[PDB]
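A short write-up of the structure that comes next.
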Amino acid sequence: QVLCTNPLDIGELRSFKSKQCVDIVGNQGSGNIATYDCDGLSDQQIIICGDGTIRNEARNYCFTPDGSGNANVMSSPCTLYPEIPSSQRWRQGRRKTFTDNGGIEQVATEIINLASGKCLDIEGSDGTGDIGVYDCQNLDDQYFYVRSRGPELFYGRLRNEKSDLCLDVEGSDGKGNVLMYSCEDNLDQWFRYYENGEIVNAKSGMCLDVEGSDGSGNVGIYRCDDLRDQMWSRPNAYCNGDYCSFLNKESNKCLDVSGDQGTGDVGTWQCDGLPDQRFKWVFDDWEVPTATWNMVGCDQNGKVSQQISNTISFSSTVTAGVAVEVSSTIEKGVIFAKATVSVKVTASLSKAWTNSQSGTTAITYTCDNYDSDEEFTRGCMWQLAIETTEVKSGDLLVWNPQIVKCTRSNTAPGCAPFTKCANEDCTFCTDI
Ligand SMILES: [Ca+2]
Ligand SMILES: [Ca+2]
Ligand SMILES: [Ca+2]
Ligand SMILES: [Ca+2]
Ligand SMILES: [Ca+2]
Ligand SMILES: [Cl-]
Ligand SMILES: [Mg+2]
Ligand SMILES: [Mg+2]
């Protein structure tokens, strides 16, 4: 598997103990792995692969123990032949569920190496430091979760009820002070708002933040830091139709524009019920996307192999702006087999879409195993299709990522992308 074609999850991998991110040194996706602050870079977007590997979005490299026994873990080239070695494959062990400080239900597990049976481990017991593998000893620092933000609640530009101006970040890179500006087709005016309270800027991937930690003062976009002053509520009681206030969870103050004309600098201030403290989400309507599987090929008496490409079909240019809009739409909800999918499936699909704007990156893929894990002796290869329609134009968008399932059946997989076929024919699912 040159690329991870059967991912189960994409996101930050967090220590249960410290809540720090599992980090590759620098930003290139290769090198030593240790804990660090979560910095929004693509190397900290970890890919939990169905083949047992753990990869990342910065570089197509694998979490790898440096030697046998207790050993350091680094991001290095995935070994593919004659097979991926058990040393670069991992499984989930025991689980812990918990509610994090943002109110999200998370699931942490042990991450166990298949060769040694040792646990992914952080030096010591505080959940900070160098990451390697070590005997499993049940402590919190050997539990890891892929961070869920919870559902994406809303998204788009935030337009002020008083002025009709939009939240904007100084400059164009999505970082720094937030103030009011004319609503335009700039990426840094687009935000996504989650159940965990975060309001995340599309340009920078950084969070709507109050200076310091007490929730009182100037508002800007700064590194998402998991603190309560970066959590926002949008209570029905403070709404006027689709224009609503945003109350800071730490201070209980309103997102506010200086004075009362809705034209100046943005911070938090005592709520006062005035129109300049209310904002509407402005976005174009796209239909709820649907996921299906397309047959690539079948071989009834051996392995199926075929070239697979990441393709996007759309009547117009998929600009940076279209891409952000489609990512937002996907994350809000997807239908598979007439049903909604879990938050991790939509979060991961939206991330895969964002990370699929670099071309076809064609590869040859061979079904060596059924999606359920057994050796592939016959069956079909299936490629994902995500379809949505922009409502104002009626233009259908079809995205075919390099996300595949190998099954024993001529019937399409009964499992959504980012979930695992439980049996060879793929009629039910695990890891949902
Ligand atoms: Ca890094
Ligand atoms: Ca330890
Ligand atoms: Ca700007
Ligand atoms: Ca802050
Ligand atoms: Ca004001
Ligand atoms: Cl403070
Ligand atoms: Mg390390
Ligand atoms: Mg400001």
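Heads up, chain A uses Swiss-Prot numbers, so what you see runs 11-442.
Going by what the header records, the deposited coordinates were determined by X-ray crystallography, 1.7 Å.
Cβ atoms here come from the backbone N, Cα and C positions, even for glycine.
Under the heading Ca(2+) 1 binding site, Swiss-Prot lists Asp33, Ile34, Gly36, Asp53. The Ca(2+) 3 binding site feature in Swiss-Prot is assigned to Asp178, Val179, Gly181, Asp198. As annotated by Swiss-Prot, Mg(2+) 2 binding site applies to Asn187, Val188, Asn228, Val229, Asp275, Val276. Residues or ranges marked as Ca(2+) 5 binding site by Swiss-Prot on the basis of experimental evidence: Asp266, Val267, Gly269, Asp286. Record note (Swiss-Prot), mutagenesis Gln55 to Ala: Strongly decreased hemolytic activity compared to the wild-type protein. No effect on N-acetylgalactosamine binding. The unchanged residue is displayed. According to Swiss-Prot, the experimentally introduced change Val332 to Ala is described as follows: Alterations in oligomer formation and in hemolytic activity; when associated with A-334 and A-336. Alterations in oligomer formation and hemolytic activity; when associated with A-334; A-336; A-351; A-353 and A-355. Annotation of the mutagenesis experiment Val336 to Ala in Swiss-Prot: Alterations in oligomer formation and in hemolytic activity; when associated with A-332 and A-334. Alterations in oligomer formation and in hemolytic activity; when associated with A-332; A-334; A-351; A-353 and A-355. What Swiss-Prot says about the mutagenesis result for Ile340 to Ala is this: No effect on oligomerization. No effect on lactose binding. Mutagenesis annotation in Swiss-Prot: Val353 to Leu, described as Increased antibacterial activity toward Gram-negative bacteria E.coli ATCC 43827 and P.aeruginosa ATCC 27853, and toward Gram-positive bacteria S.aureus IFO 12732 and B.subtilis IFO 3134 including increased permeability of the S.aureus cell membrane; when associated with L-344; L-351 and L-355; the structure shown retains the original residue. Annotation of the published mutagenesis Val353 to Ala in Swiss-Prot: Alterations in oligomer formation and in hemolytic activity; when associated with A-332; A-334; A-336; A-351 and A-355. Alterations in oligomer formation and in hemolytic activity; when associated with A-351 and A-355; the original residue is retained in the structure shown. Among the mutagenesis entries in Swiss-Prot is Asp381 to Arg, noted as: 20% of the hemolytic activity of that of the wild-type protein. According to Swiss-Prot, the mutagenesis experiment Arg388 to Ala carries the following note: Strongly decreased hemolytic activity compared to the wild-type protein. No effect on lactose binding. The annotation that Swiss-Prot gives for the mutagenesis experiment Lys415 to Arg reads: Markedly decreased hemolytic activity compared to the wild-type protein. No effect on lactose binding.
This view paints the features noted in Swiss-Prot onto the structure.
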residue : record                : contacts (Cβ under 8 Å, 6+ apart)
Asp33   : Ca(2+) 1 binding site : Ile43, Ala44, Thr45, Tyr46, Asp47, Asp49, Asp53, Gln54
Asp178  : Ca(2+) 3 binding site : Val188, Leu189, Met190, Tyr191, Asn196, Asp198, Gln199
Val179  : Ca(2+) 3 binding site : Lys185, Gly186, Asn187, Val188, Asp198, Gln199, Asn211, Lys213, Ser214, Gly230, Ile231
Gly181  : Ca(2+) 3 binding site : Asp198
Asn228  : Mg(2+) 2 binding site : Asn187, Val220, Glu221, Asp275, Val276, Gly277
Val336  : mutagenesis position  : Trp296, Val328, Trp363, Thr398, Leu407, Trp409
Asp381  : mutagenesis position  : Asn16, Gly60, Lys415, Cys416, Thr417, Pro423, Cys425, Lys430, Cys431, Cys436
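Checked against ligand 2, the recorded positions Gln55, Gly181, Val188, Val353, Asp381 give no residue with a Cβ under 6 Å from it. Per-site Cβ counts within 10 Å over the recorded positions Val188, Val276, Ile340, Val353 peak at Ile340. In space, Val353 is the closest of the recorded positions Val229, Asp266, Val353 to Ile34 (Ca(2+) 1 binding site), judged by Cα positions. Counting Cβ atoms from all protein chains shown, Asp286 (Ca(2+) 5 binding site) has 24 others lying within 10 Å of its own Cβ.
Neighbour count (other Cβ atoms within 10 Å of the Cβ, all protein chains): 27 for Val267 (Ca(2+) 5 binding site). In the three-state DSSP scheme, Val332 (mutagenesis position) is classed as helix. DSSP assigns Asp381 (mutagenesis position) to coil, not to a helix or a strand.
The two recorded residues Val353 (mutagenesis position) and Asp266 (Ca(2+) 5 binding site) have their Cα atoms spaced 31 Å from each other. A Cα-Cα distance of 29 Å separates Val267 (Ca(2+) 5 binding site) from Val332 (mutagenesis position). Among the recorded positions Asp33, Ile34, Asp53, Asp381, the residues whose Cβ sits under 6 Å from any atom of ligand 1 are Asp33, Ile34, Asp53. DSSP gives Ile340 (mutagenesis position) a helix state.
Neighbour list (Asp266 (Ca(2+) 5 binding site), Cβ cut-off 8 Å, at least 6 residues apart, same chain): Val276, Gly277, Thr278, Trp279, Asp286, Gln287.
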